[PDB]
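S.K.: I have a structure here, written as structure tokens, and I will follow up with some questions on it.
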Amino acid sequence: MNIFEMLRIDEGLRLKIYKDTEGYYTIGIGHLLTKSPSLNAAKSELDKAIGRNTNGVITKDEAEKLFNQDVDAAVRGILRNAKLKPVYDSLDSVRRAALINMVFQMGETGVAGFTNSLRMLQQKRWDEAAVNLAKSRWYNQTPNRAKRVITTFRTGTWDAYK
Ligand SMILES: [Cl-]
Ligand SMILES: [Cl-]
């Protein structure tokens, strides 16, 4: 198991514009396109992201290219963030994957906001961090995915994904 396979399980793959869990226009492997209600606005971002007229449909390779960019950007946003960088550096490889997954789903700012949980992770207080991460809109809106991420921080293994 690695970050790519982990997110591929959590996001799925869809080759046609669809609406995510919050109602936003998405495509490929969890690639948010626009928060706007406009499908046309979504088609527009999509063609710009791909470099061709897609008419809302992309191929497998294109989906995979967007995904690789987004994982790269997630890692780099973590490394550039004053709040996230220290947490990441302190973690083992499995747990680092779990922080990357949260960043990919909720963005850097969002994650930076879990102040208390972050401090707890840093301190390696596993059970405590798992209890605090659960008290969030995040866990309430996407509980199965949240539980998976949470198990990963609690245990340090890929168990929840196997
Ligand atoms: Cl993009
Ligand atoms: Cl879920």
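Note that Cβ sites are derived from N, Cα and C of the backbone, with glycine treated the same way.
If you look up Swiss-Prot, you'll see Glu11, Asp20 marked as active site, proton donor/acceptor, on the strength of experimental evidence. Marked as substrate binding site by Swiss-Prot: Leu32, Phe104, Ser117, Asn132. Mutagenesis annotation in Swiss-Prot: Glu11 to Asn, described as Loss of 84% of enzymatic activity; the structure shown retains the original residue. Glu11 to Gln appears in Swiss-Prot as a published mutagenesis result, with the remark: Complete loss of activity. The annotation that Swiss-Prot gives for the mutagenesis experiment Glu11 to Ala, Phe, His, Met or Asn reads: Complete loss of enzymatic activity. For the published mutagenesis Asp20 to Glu or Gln, Swiss-Prot gives the following note: Loss of 99% of enzymatic activity. Under the heading of mutagenesis, Swiss-Prot lists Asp20 to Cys and annotates it as follows: Nearly no effet on specific enzymatic activity. What Swiss-Prot says about the mutagenesis result for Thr26 to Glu is this: Complete loss of activity at neutral pH; covalently bound substrate. Quoted from Swiss-Prot for the published mutagenesis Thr26 to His: Facilitates transglycosylation more effectively than hydrolysis; covalently bound substrate. Quoted from Swiss-Prot for the published mutagenesis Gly30 to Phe: Almost complete loss of enzymatic activity. The enzyme is destabilized by 1.5 kcal/mol. Record note (Swiss-Prot) on the mutagenesis of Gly30 to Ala: Almost complete loss of enzymatic activity. Experimental mutagenesis at this site is recorded by Swiss-Prot as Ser117 to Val, annotated: 50-fold decrease in enzymatic activity. For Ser117 to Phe, Swiss-Prot lists a mutagenesis experiment annotated as follows: 10-fold decrease in enzymatic activity. Under its mutagenesis annotations, Swiss-Prot gives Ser117 to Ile the following note: 500-fold decrease in enzymatic activity. Quoted from Swiss-Prot for the published mutagenesis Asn132 to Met or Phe: 2-fold decrease in enzymatic activity. Here Swiss-Prot notes a mutagenesis experiment, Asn132 to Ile, with the remark: 5-fold decrease in enzymatic activity.
How about a rundown of where these features are and what they're close to?
M.R.: Summarising the environment of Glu11 (mutagenesis position), the number of other Cβ atoms within 10 Å of its Cβ, over all protein chains shown, is 20.
Counting every protein chain shown, 15 other Cβ atoms lie within 10 Å of the Cβ of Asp20 (mutagenesis position).
Sequence-distant neighbours of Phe104 (substrate binding site) (same chain, 6+ apart, CB under 8 A from its CB) are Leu7, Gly30, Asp70, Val71, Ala74.
In the three-state DSSP reading, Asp20 (mutagenesis position) counts as coil.
The Cβ neighbour count for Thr26 (mutagenesis position), using a 10 Å radius and every protein chain shown, is 20.
Annotation note: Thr26 (mutagenesis position) sits in a strand segment as assigned by DSSP.
A 10 Å cutoff on Cβ-Cβ distances gives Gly30 (mutagenesis position) a total of 21 other Cβ atoms nearby, all chains included.
With a cut-off of 8 Å between CB atoms and residues at least 6 apart in sequence, the same chain places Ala129, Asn132, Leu133 near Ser117 (mutagenesis position), listed in sequence order.
The DSSP secondary structure for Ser117 (mutagenesis position) is helix.
Taken residue by residue with DSSP, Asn132 (mutagenesis position) is part of a helix.
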S.K.: Once the DSSP letters are reduced so that anything not helix or strand counts as coil, what is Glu11 (mutagenesis position)?
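M.R.: Its secondary structure by DSSP: helix.
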S.K.: Determine, to the nearest whole angstrom, how far the Cα atom of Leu32 (substrate binding site) is from the Cα atom of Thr26 (mutagenesis position).
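M.R.: Between the alpha carbons of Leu32 (substrate binding site) and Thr26 (mutagenesis position) there are 4 Å.
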S.K.: Express in Å, rounded to the nearest integer, the largest CA to CA distance found among the substrate-binding residues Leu32, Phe104, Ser117, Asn132 named in the record.
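M.R.: Spelled out: the longest distance between any two Cα atoms in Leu32, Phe104, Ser117, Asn132 is 27 Å.
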S.K.: Near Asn132 (mutagenesis position), how many other Cβ atoms are within 10 Å of its Cβ?
M.R.: 18
